[PDB]
Amino acid sequence: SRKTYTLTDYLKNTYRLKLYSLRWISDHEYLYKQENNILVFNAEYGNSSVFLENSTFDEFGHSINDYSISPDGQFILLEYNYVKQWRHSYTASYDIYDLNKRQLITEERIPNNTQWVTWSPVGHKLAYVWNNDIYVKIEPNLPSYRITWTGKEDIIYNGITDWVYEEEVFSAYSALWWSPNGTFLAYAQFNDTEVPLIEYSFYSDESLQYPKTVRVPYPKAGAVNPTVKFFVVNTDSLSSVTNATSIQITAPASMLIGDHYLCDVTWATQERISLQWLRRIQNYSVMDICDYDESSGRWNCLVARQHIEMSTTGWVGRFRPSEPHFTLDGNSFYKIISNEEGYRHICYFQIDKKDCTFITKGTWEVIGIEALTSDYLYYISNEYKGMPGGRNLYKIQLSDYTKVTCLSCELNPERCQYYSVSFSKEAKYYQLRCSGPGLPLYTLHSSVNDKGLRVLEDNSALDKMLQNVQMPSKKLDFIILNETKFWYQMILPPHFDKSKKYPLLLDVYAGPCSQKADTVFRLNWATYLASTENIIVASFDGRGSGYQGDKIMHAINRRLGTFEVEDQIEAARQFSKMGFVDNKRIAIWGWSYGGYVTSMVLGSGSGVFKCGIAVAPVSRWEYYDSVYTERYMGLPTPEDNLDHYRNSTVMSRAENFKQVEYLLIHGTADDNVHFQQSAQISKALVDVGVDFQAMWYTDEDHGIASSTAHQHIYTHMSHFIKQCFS
Amino acid sequence: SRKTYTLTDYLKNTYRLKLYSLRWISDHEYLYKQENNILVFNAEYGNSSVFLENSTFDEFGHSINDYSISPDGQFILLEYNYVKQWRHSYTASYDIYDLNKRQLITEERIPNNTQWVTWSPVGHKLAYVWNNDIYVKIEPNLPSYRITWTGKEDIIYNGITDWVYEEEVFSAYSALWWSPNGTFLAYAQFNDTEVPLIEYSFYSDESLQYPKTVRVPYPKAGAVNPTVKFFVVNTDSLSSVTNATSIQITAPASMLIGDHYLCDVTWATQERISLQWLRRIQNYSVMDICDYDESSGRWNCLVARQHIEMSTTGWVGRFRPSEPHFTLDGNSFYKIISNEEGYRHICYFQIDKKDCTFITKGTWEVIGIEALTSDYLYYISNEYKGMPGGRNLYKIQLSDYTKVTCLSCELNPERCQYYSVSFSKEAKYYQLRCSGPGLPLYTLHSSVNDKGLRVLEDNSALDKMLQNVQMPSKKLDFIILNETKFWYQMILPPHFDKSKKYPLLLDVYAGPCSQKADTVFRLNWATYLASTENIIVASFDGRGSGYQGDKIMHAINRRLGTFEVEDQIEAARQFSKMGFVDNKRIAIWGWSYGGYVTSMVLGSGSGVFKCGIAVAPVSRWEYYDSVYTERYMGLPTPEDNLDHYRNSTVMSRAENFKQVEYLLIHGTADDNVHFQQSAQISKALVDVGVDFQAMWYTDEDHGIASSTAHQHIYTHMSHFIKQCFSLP
Ligand SMILES: C[C@H](CCc1ccc(C(N)=O)cc1)NCC(=O)c1ccc(F)cc1
Ligand SMILES: C[C@H](CCc1ccc(C(N)=O)cc1)NCC(=O)c1ccc(F)cc1
C-alpha cells in the first residue's frame, strides 16, 4: 500500500518543501519574490500590489538571477553574469533600473566583473569593488569615485575579504559597512603579500588542452596570515577634484603586539562605530568604540570605552566573539557572552562601564539576539523543555528581566519546536519560520499584541504529497554518560518494529559547536535510507558539541580528534546495545569535519563499524586553514601544540583500516579542504597495504554541489552502503 | 592435492625467472655479475677469473645502484643516490675507482645530480651532462672541460633530451654520441623556450604542508614543439685551445623549411656520421651523411648523398625511421624499410646510390638487424612457421642473398620460439636468449659454425618449483577477419575443459604496431587469474597491430580509435561463440593505449562486455603529446584532421557506459598520460549520470610501479574482476 521515499525522489526532488522568502523594505511592508513577478505586501491589512512585472526585463538581453532594490525604492540593482568563486564570493554584471523614469541608467555604468556592490542604508548611494579597489556612486548616473588605489589581485584587498577572512571570520566576501545614514563608508583592507599559495589543477571543459593551475593565498595552520587595516571615508566630503581621504582606525596596542584579526564591525550611531579585534591565539578579544571627532575629522577610540572579552577554558564565542546590539543613543548595548557557569546569555553593557549585567540565565543558551527595541529584546534560545535541539523566539522586557515571554513555544507544540525569525525594520511585525519537527510553517505576526495575522505557507501541498508515501519517523532523545546527558536523533524506518534488527548508519559532523540532534524536518539521503532501505540513520552530539554550555563545547579545546570521535564510537556501542540494531551492520559517514571524524573512527580499531564513507575530510590539521584550526588547536609549534597536531592525523591510523570497508571521496577543485588531504590518506592506506574504495569529482569543490555531481555522489554512496549492508 | 599460482605469488615474486646477463668486454670475453663479485668468462671454454671480488666496496657507506667499467678496463664508474625522473631519465651520484692502484678517485669528482655519464667507446675518456651542460674528462682524475654553456633547466638541453624526445624519439635520456674512435663527441641541443608546460600537483610526504606544482615543457597535439640543433666536438683538441668549438651540422634544406625532428644518429666510420631527420608530418624522412673535412675542420655533408624515405600509406618506420648499419668502410649500409608490398625487409644501400636492393623475402618482417661482418648479416624476424609472434635469429650471405640460414629455429622448437641475441665485440661469439614459450633458456654459441658451446642458464630451478603447482597453458592461434587472419593468444586455466564455460578477460594494448599475441613465457597477473581464478585471459592483434606488414599496421592511419577498437570487439564476439567461453562474463582491460581502447570498447554499446578496467588511459588525442599523436593523427586543425580528433574521444561515448561496470584508475603524478585525461572521463560520466568505480594513486606516475602501489592496484583489480565474474 502506497510507496517508499526513494533515491530518485530525493535526487529528482519530487517532494518540494515550500518556503516563503520575504524581504522587508520598510517597517510596514515587504517584497515577496514570487515565481514570476515581485509583489509588495502590506504587513498589516494583507493587501498586495505588484512592484514590477515579470516581463519588465524580458528583452533585457541577459538572464537576471537577482535584484537589489535601493532603500529608496527609486532604483533597482540588476545582477547578472553571475560567476561563483568561493563559498560567498563571486563576480557579476549590474545594471541600474530607474523606477521613476522607468528607464535603465546608461551613463557611468557599473564595471563588468564587479566583485561586490551595496546600496547605502538609506538613499540611493552605491559602493562597489572592482579589481580589488573601492568605488562610490552618490547617485546612479554620476561618475564613480575611486576611493582606493592599492588594490592588487591576490595581494591587496580593499572592501572585500581574502580567502580565510571570507570563509572563517566574516562569513562574507563583503568588507565595507555603510554608516546608519550613509554619511560614512567604513572598510577593511587585507594584505596577503607574504601569505603562501595553495595550488591545484582545474581541468575545465573538455576543450581546454592544458589544465590550468589555480593559485589562491591561503594560510594553512601556523603559516603567515594576511594582515588587516580598517578605514573610514566621509562620502559627503569627497569631490571629483581631489582623491578621497581614508581615515584609519588602528590598534589596540594589546592587539598590535602580534598577529591579530578584525572579527566584527558594527555601527553604533551616525558617529560611533564599534570594532572587535581577536588575537591569533583566539583567547583574547578587545572591542573598541570609536567616535568621530568634529573639529579634527579623525576617529578616536577611547580606552575605558573598550571592552575586554576572554576565555580561560577555550576560545572566544562559538565561532567568533558575538555582535553587540546598541541602544538608541548608542550609550549601552546587549550581546551574548559566556556565563560564569559557561552558558551563553545576553549581557547588558554601558559603553563606559566594565562589568555587564546578564539579563538572562539558565542551563540553556541564547542562540542569537534577533531584534532590539527601546522596549523589548527579542531572542531565540533552546530553553524550552530543556531541549538543546529546539529553537523558540522570546522577548524580554528591558525594564524587568523577570518579564520574559515565549512568542513561539505554544503556537503549535506538536508541529513546531525549531523557529527562526525575520523582523521588519522597526520590528513592528515578524515572520516566524517553523522548520520542524512537523512540516515547515511560515506565519506573520504583529509585535504590538503578538497576534498571529495570517499563515503565509503551511506546506499543505507537500502534506497531500507525502500521505501517499511511507515516511520514516524521528526519535530525539538522550543517554546519560558520566553525569551529563548527550542528545542523539534517529531516522527510523516506517512501521518500525523493535522486534527486528535494523542495520544502522551513523551520520556525523561532530566538529566544535556542532549540533546534529535537532527537531528540524528534512527530506534527504537519510530519509531515503530509512524509508526505502530500512536503515536507521542516527546522529549524536557528544563532547565538543554546541549550544549546551562551555563545559561540553570546550571539552575538545586543543584536543581535536579525541573526545568527539570517542563519543561517536561510544554512542554507536550504545545504539548497538539497544536491541533493534544489527551489530554486524553498523556504518558511519561524514562530510567535512564529519569526514575527518568518520575517518578517525574507522582507523580507531574500535571494532564497531563494518564500513564508513568520508567525503572531503580533513586528514591533518596542518593542512587546514589557520583561523579555523588554530582556534581549537593553538599553534603547530613545539612550544605550543605541535605534538597533538602530529598525533591527530588520519594517516597515522592507516594500519587500522585493514579492519573496515572504506569509501573516500573528494572534489579535485576543493579550495577549502584541499584534495591534498584525501590524497594523503589514500597514500597512507596504500603504503600500509589497505584496500578501499575511492572517488574523485573533477572540478567540484567542497560542496560537490553541481546538479550532476550531487546526483552522482549520493547514487554512488547508496550503492556502497547497500553492498556493505546486504 | 596440488596448489596454484596466487596473487601473492605474483606480488611477492615467489617464483623467479632466472636470467643470464652478459656484458661483452672483447671478442671472446664477457663479465657476469654474481650479485657479489663480477667475473670475466672466456667464451671459448668458460673460465672463471674474478675481476672484482665480493666485498670490494665496503666502507663505501653508499649503496651502489650500478657500475660501468671503462673499455680499457682500467677504471670503473660507480653509480648511486639514484633518483628516477621520467621513463628513462634519472639523476645520480658518481665516483670513479682506479683498478690499477685499487684507489678511489677523490679529486675533480663528477658533480652530484649528474643527468648522464658515458665512457668513450675506447680507452677511458668520459663525458657527462650536468645542469643541462656537457663536460668531458680526458682522464678520470683530471679536471673536466665544460663543452657547452647554455644549459638551462626546463629550457635548453645539451647532451640530453627534453621530455618529448626522451619518451617518443630516442627512448633514452642521453643525447650524445661518441665517435667509434673517441675522437669526436656528437650531441643534440633541444630548445623548449616556447613549449607549453603541463602542470600538476605533487603532494610529497605528509610533512609537506603545501602541495608542489610540477611544471614540465610538454607539447600536446598541435602545440609548439621544441627545436633541435646538432653539433660535433673534437675531444683530442680540448687541450690545445681554451674554449672548445662545437661544429654545427644544420639542414637538410627540405627539413628546415618547417617543423622537424632529429630522428637518428649513427657513426659510420671514424669520421663519417649519419643523421636521420623527420618532418612534423611524419611521412617524409631524410638521412644525411657527413664526412669530417680535416682541412676546414668542419663537417661537409654532400647534399647529393642524401637519402629520402617516405610513406604514401602512413608514417615512416614502426615508431620512427629505422637505424642504418654501415659496412666497415662506411660506403654502404643495411637498413630495414617497408617494401612495395608493405612488408618490412632489409635492403642494401651505397652512400652514393638512392636506389637500394632488398635482400629479404615476403609475407613476414625483419624485426631488427643484429650484426654485421664482411661475411654475413644477422637479423631477427618472425618468418618461422609464419607466426608473427615468434622470433628467430637468421644469418644471410652478403654475396648471395638466397643463402639464408636460421640459427635458432631448430635448437629446441617445442620450448623456444622467441629469441633475442647478444654478439661479442666482433661477433665472434653470441649468446642466445630464449624467452618462451617454455622457461627461458640462455646459451652461448660461436659464430664460425654456429655451434652450441654450452647452456648458460636453463631455469631448471624454477622448473622444479613449478611441477608442483597447477600452472596455466598458453594457446597461440588465429581467427579470421574479412579474408585476413589475425592472431590471438589465450592463457588457459589448468586442466582446461572445453565442455565447461569459463569467464573471459580480454587483455588489450592494440596501439599502432602493437603485439599482444606472442610466444613469450610470463609470470604476471594473468598467470594468477588463470591458475587460481580459472579465468581465460586473451589478447588479440587486429588492424593497426604490427610486425605483419603495412596493410594491417597502417589501416588506422589518421583514424585512431576506430578499426582497432572494432576488431577487439569482433574478436570477443568470436571468443564468446567459441563454446567454452561464458557469454555473460567477458571483461576487458588495458593500461595506457590499452586503457584508451578498453574505454572506447566499453563505450561502444556493443553489449559484448559485462565490465572493464582502464588504467591511465588517453581520453582524447589533443591531450597527448605531439610526436606520438600526430604521427598517427596528423594535426588537430580543420585543414587537417581535427574532425577525427573530436570524433575519437572517450567522453563522447559516456552514455553507453550505462550498460557496463567500469573501473577507472590513474596516477595523479602521471607526466605521460596526464591525470587530466581520466579527470575528463569521469566528468563526462558524471554529466550523463553513469555510475562507475574509480581509483586515483597519489604521487604515482604512468607506471604505478611503486612497490606498494603496484601490489595495491593489482589487488584492487582482482576484487573488481572476480566480483564482476561472481567468483570468489
Ligand atoms: C566556515 C565553516 C563553518 C564551520 C563549520 C561548519 C560545518 C562543518 C561540517 N559540516 O563539518 C564544519 C565546520 N568552517 C570551515 C569549514 O567548512 C570546515 C571546517 C572543518 C572541516 F574539517 C571541514 C570544513
Ligand atoms: C614511448 C611509448 C612507446 C610506444 C607504446 C608502448 C606501449 C603502449 C601501451 N602499453 O599502451 C603504447 C605505446 N609511446 C608513448 C606512450 O607511452 C603512450 C602512447 C599512447 C598511449 F595511449 C599511452 C601512452
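Quick note: numbers on chain A are straight from Swiss-Prot, i.e. 39-764, in order.
For all residues, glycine too, the Cβ spot is worked out from N, Cα and C.
Noted in Swiss-Prot for the protein shown:
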ACT_SITE  A:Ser630  active site, charge relay system
ACT_SITE  A:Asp708  active site, charge relay system
ACT_SITE  A:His740  active site, charge relay system
MUTAGEN   A:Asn85 to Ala  Does not inhibit dipeptidyl peptidase activity, interaction with ADA and homodimer formation
MUTAGEN   A:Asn92 to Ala  Does not inhibit dipeptidyl peptidase activity, interaction with ADA and homodimer formation
MUTAGEN   A:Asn150 to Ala  Does not inhibit dipeptidyl peptidase activity, interaction with ADA and homodimer formation
MUTAGEN   A:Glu205 to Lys  Inhibits dipeptidyl peptidase activity
MUTAGEN   A:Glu206 to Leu  Inhibits dipeptidyl peptidase activity
MUTAGEN   A:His750 to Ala  Inhibits weakly homodimerization and dipeptidyl peptidase activity
MUTAGEN   A:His750 to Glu  Inhibits strongly homodimerization, dipeptidyl peptidase activity, interaction with CARD11 and T-cell costimulation activity
Fewest other Cβ within 10 angstroms of its own Cβ, chosen from the recorded positions A:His740, A:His750: A:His740
Recorded positions (A:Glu205, A:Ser630, A:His740, A:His750) in Cβ proximity to chain B, threshold under 8 Å: A:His750
Those residues of the chain, 6+ apart, with a Cβ under 8 Å from that of A:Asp708 (active site, charge relay system): A:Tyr238, A:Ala654, A:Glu738, A:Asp739, A:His740
Cα-nearest neighbour of A:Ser630 (active site, charge relay system) within the listed mutagenesis positions, A:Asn85, A:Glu205, A:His750: A:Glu205
A:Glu205 (mutagenesis position) and A:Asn85 (mutagenesis position), distance between Cα atoms, whole Å: 41
Close-lying recorded positions around ligand 1 among A:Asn92, A:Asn150, A:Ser630, A:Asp708, where CB distance stays under 6 Å: A:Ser630
Candidate with sparsest Cβ neighbourhood (10 Å radius) among A:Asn85, A:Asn150, A:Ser630, the listed recorded positions: A:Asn85
Alpha-carbon distance [A:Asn150 (mutagenesis position); A:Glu205 (mutagenesis position)] in Å: 24
In three-state DSSP terms, the structure that A:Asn85 (mutagenesis position) belongs to: coil
Integer Å distance between the CA atoms belonging to A:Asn92 (mutagenesis position) and A:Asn150 (mutagenesis position): 24
Cβ-Cβ neighbours of A:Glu206 (mutagenesis position) (radius 10 Å): 21
Mutagenesis positions compared (A:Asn92, A:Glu205) - the one with the fewest other Cβ atoms within 10 Å: A:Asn92
Distance from A:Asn92 (mutagenesis position) back to A:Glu206 (mutagenesis position), taken between C-alpha atoms, in Å: 38
Rounded inter-Cα distance in Å - A:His750 (mutagenesis position), A:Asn92 (mutagenesis position): 34
